[PDB]
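S.K.: Got a structure here, written out as structure tokens. Questions coming.
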2 protein chains.
Amino acid sequence: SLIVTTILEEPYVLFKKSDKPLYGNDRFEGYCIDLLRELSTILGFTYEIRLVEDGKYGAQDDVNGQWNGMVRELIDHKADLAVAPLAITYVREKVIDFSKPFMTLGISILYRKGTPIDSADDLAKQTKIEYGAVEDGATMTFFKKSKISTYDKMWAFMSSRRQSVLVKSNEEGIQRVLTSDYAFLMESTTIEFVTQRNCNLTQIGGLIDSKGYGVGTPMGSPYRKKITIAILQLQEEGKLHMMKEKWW
Amino acid sequence: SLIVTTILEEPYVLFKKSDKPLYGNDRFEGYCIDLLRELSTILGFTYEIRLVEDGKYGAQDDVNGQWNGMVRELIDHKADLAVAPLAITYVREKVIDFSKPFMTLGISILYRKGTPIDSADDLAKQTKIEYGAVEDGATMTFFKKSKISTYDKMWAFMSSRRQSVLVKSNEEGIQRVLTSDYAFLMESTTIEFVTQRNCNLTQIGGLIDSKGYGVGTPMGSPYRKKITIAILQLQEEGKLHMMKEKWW
Ligand SMILES: N[C@@H](CCC(=O)O)C(=O)O
Ligand SMILES: N[C@@H](CCC(=O)O)C(=O)O
């Protein structure tokens, strides 16, 4: 029986709401839970869903070099699989493995409708409107690592206001956009979900980069190849697209 | 020194234009040639480019299960890497390895402008207008394997006329569209290139599936991880996007 680490994030993973108490895997639903069920059936494994203890996606600590979040769990073999909206990035590929992508996306900007702000550039060159990203996430790590002028500038702004502009979760980021003058750097897939339920919010500009979500495994896992093949099958039969339409 | 198999296909790989003849790697230019050079610079390997002998991408024989094209080259270890617009698919992943995708895309339809035809369904429900794909390619294999009713139907049409509607190359397919009542099932990236150079041609409908191109390697190759890491670096620093702008 495989240990699967994941994280609460609508509409990928959320607590099923019901009248009666729910236990184990039954507590959860969402796109990634659907995915996990398909993978379990194809590859023929049983599993236990465990929410990542520290509630993080995964980043390397600057000072001690230690990883956190789901990535860390994989590193220490505390989980067999990470099934979640986990971005495939070059820093992560150095320490874990990923299946081929089950979804493609890009960093973009979440802000309110009807403002002059039309790009990351517009944001970088002012200080009135604050902006940030999820702490210890792939988006924050992009900006932290970027050599591109505009993004280095935005990272300088973010790190100096770290206290107020880097959030613990997408939901906190969205809440800031709703309740203050704040633009949120987040993934385009999640933005599409958010703007479908908040008719006063929109995506600003296009995609800042391009990346995929993949299932994470410890480096050298024998499951990576099997999961990659299952994902490509799900993709080709239209099942991933069907799952996205269901949850968005 | 690495042997790298590839195939002619604009604008990914083409013979460079010149006054005096060229020799060796110098003969080649294109998107995938630039990609190969960047990989070479990052990983530090030397290489010799060889055009795939049979001029095929790679498909599997139904009866004996033997592969051809670039895929076979990799299986038989007659090449170290395949750098070309080689589609990541589940049947190929069973026999070779791919890096993470350096480009994402999807099957679509190339046809002429100003017609009533608006989707695959329109082609499927008639016979006057012929349609086909490159023989022994990922697109043809998609139709051959599909259980989606529309595509299954299109495959029954294609296979019964395989002699007349399946072509040896994208170039032959395009030529077919230009000289007869024929719609060509082909990859969206290439369609985008082609329609820029022929004003009477257009894409019909949206993307039929979603897939990526990957650098192919013989199964188990240590270069898979390194190239994946490198492709992600190139992607994140915006170099892959520049390369696409350059050739499209
Ligand atoms: N999906 C991201 C977290 C959210 C973000 O960074 O925008 C990750 O894998 O780390
Ligand atoms: N890029 C395709 C060939 C062209 C096609 O099938 O449309 C492949 O890897 O097989």
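Along the chain as shown, residues are numbered 1 onward.
How was it done? The header gives X-ray crystallography, 2.1 Å.
Note: Cβ is positioned from N, Cα and C throughout, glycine not excepted.
This is the feature table in Swiss-Prot:
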BINDING   A:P85, A:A87, A:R92, A:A138, A:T139, A:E187  L-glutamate binding site
MUTAGEN   A:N200 to Q (Swiss-Prot position 751)  Loss of glycosylation
S.K.: Do any of the recorded positions A:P85, A:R92, A:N200 touch ligand 1, in the sense that the CB is under 6 Å from one of its atoms?
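M.R.: A:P85, by Cβ distance under 6 Å.
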S.K.: Within 8 Å of the Cβ centre of A:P85, A:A87, A:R92, A:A138, A:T139, A:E187, which other residues of the chain have their Cβ, at the recorded L-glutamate site?
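M.R.: Apart from the listed residues, the neighbours are A:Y57, A:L86, A:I88, A:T89, A:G137, A:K211, A:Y213.
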S.K.: To the nearest whole angstrom, state the Cα distance for the pair A:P85 (L-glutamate binding site) and A:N200 (mutagenesis position).
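M.R.: Spelling it out, the Cα of A:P85 (L-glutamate binding site) and the Cα of A:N200 (mutagenesis position) are 25 Å apart.
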S.K.: Would you mind reading off the Cα separation of A:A138 (L-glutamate binding site) from A:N200 (mutagenesis position), to the nearest angstrom?
M.R.: 26
S.K.: Roughly how many Å separate the Cα of A:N200 (mutagenesis position) from that of A:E187 (L-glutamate binding site), to the nearest whole number?
M.R.: 18
S.K.: Across all chains shown, how many C-beta atoms besides its own are within 10 angstroms of the C-beta of A:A138 (L-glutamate binding site)?
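M.R.: For A:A138 (L-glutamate binding site), the count of other Cβ atoms within 10 Å is 24.
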S.K.: DSSP on A:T139 (L-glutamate binding site), three-state: which is it?
M.R.: helix
S.K.: Over all pairs in A:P85, A:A87, A:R92, A:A138, A:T139, A:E187, the listed L-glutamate binding residues, work out the largest Cα-Cα distance in Å.
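M.R.: Between the outermost Cα atoms of A:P85, A:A87, A:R92, A:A138, A:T139, A:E187, the distance is 17 Å.
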S.K.: When you measure from the Cβ of A:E187 (L-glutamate binding site), how many other Cβ atoms are you left with inside 10 Å?
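M.R.: By my count, 25.
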S.K.: Counting Cβ neighbours within 10 Å across all chains shown, tell me which of the recorded positions A:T139, A:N200 comes out on top.
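M.R.: Going through A:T139, A:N200 one by one, the largest Cβ count within 10 Å is at A:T139.
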S.K.: So what sits near A:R92 (L-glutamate binding site) in its own chain, CB-to-CB under 8 Å and at least six residues off in sequence?
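M.R.: Counting only residues 6 or more apart in sequence, the Cβ neighbours of A:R92 (L-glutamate binding site) under 8 Å are A:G58, A:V71, A:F98, A:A138, A:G216.
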